Amino acid sequence: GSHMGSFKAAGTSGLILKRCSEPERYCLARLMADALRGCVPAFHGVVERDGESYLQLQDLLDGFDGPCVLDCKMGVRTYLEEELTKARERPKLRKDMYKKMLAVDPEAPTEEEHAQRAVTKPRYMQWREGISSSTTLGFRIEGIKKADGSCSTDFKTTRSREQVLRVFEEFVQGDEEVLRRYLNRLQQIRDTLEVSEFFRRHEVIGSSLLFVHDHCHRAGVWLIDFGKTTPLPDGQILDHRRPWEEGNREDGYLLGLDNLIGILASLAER
Ligand SMILES: Nc1ncnc2c1ncn2[C@@H]1O[C@H](COP(=O)(O)OP(=O)(O)NP(=O)(O)O)[C@@H](O)[C@H]1O
Ligand SMILES: O=P(O)(O)O[C@@H]1O[C@H](CO)[C@@H](OP(=O)(O)O)[C@H](OP(=O)(O)O)[C@H]1O
């Protein structure tokens, strides 16, 4: 029915407010005129609320009767290349990121990180990518909100193809119609991405696919979160499949989407 960090209730029905970020505002404005228009939440412009700027977005949960939601972070890389430059010239040591690391694998931090009780953001993000499915499959499950009100973010070590399949298997709860609709939507999204003027021109980092379904077998998928999506310089383009090597700005977005369609197609035959 309604999603209600960055989010606030909107005046108009079926809308949601999200804290304005300049990269995200640029991106949503472009996407409304792109092949991808139908694959992203409708963007209605910016509004002021308590002296601060908000994106007026379509509430993706509005069409659904008690929605189940899964957030899938897309790409082999989850940080901008500029973070790698900043961490070499002027590292911001992060003590929070060190404690999250210790918790999952106490042997993961180096002798110096242990001494620092702190890690760089890129180091933490590369580690996160490697213990989840991000590095190998080019996406990872971030979270589920079920129809019973229960939520989980317990997916940091969800890595193998079969582990990912079991999360989707539990998420769709044997609803053949929801899974068929999800696969049809993902096939149509892949086709739209492969012709999109926006997509060939932009490095898409930190974006998610939001899967939404309900007990009436309504099912939708949208791309969300363009806070780290940046244009390539002087008419350079990405294939979004080839491996990332510092300088090439490749995100593996379509490697991810390919693997995700493969896993859902496998689940459909089980
Ligand atoms: N347009 C939308 N309508 C309804 N729910 C949304 C919408 N956009 C995002 N959400 C929900 O809010 C969550 C956060 O979205 P996101 O755009 O990633 O926010 P963020 O705080 O900017 N980034 P992140 O750090 O990745 O969570 C999603 O996982 C959804 O559950
Ligand atoms: O999911 P966990 O393991 O908690 O890690 C978190 O992953 C976010 C991306 O999902 C990052 O956000 P980002 O989109 O890069 O701004 C956070 O970074 P930050 O603390 O804000 O510098 C980072 O801690």
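Counting starts with 1 at the first residue shown.
Even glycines carry a Cβ here, placed using N, Cα and C.
The ATP binding site annotation in Swiss-Prot covers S6, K18, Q58, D59, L60, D71, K145, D225. Following the DSSP three-state reduction, the secondary structure of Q58 (ATP binding site) is strand.
Among the mutagenesis entries in Swiss-Prot is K8 to A (Swiss-Prot position 199), noted as: Decreases to 80% of kinase activity. In this structure, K8 (mutagenesis position) is part of a beta strand by DSSP. Its Cβ placed at the centre, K8 (mutagenesis position) has 14 other Cβ atoms within 10 Å.
Same-chain residues at least 6 positions away in sequence with a Cβ under 8 Å from that of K73 (mutagenesis position) are, in sequence order, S134, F139, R140, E142, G206, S207, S208. Looking at Swiss-Prot, you'll find the mutagenesis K73 to A (Swiss-Prot position 264) noted as follows: Loss of kinase activity.
The Cβ of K228 (substrate binding site) has 20 other Cβ atoms within 10 Å, all protein chains considered. Swiss-Prot lists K73, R94, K121, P122, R123, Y124, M125, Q126, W127, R128, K228 with the feature substrate binding site, giving experimental evidence as the kind of evidence.
Mapped onto three states, the DSSP output places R128 (mutagenesis position) in helix. Around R128 (mutagenesis position), the C-beta neighbours below 8 angstroms that are at least 6 residues distant in the chain are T78, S134, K156. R128 to D or A (Swiss-Prot position 319) appears in Swiss-Prot as a mutagenesis experiment; the accompanying note says: Loss of kinase activity.
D225 to A (Swiss-Prot position 416) appears in Swiss-Prot as a published mutagenesis result, with the remark: Loss of kinase activity. Cβ contacts within 10 Å of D225 (mutagenesis position), excluding its own Cβ and spanning all protein chains shown: 20.
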(message) Helix, strand or coil for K121 (substrate binding site)? Use DSSP.
(response) helix
(message) Spatially, and counting Cα to Cα, which of the recorded positions is closest to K18 (ATP binding site)? Options: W127, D225, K228.
(response) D225
(request) Do me a favour and check the Cα-Cα span between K121 (substrate binding site) and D225 (mutagenesis position); whole Å is fine. (result) 19
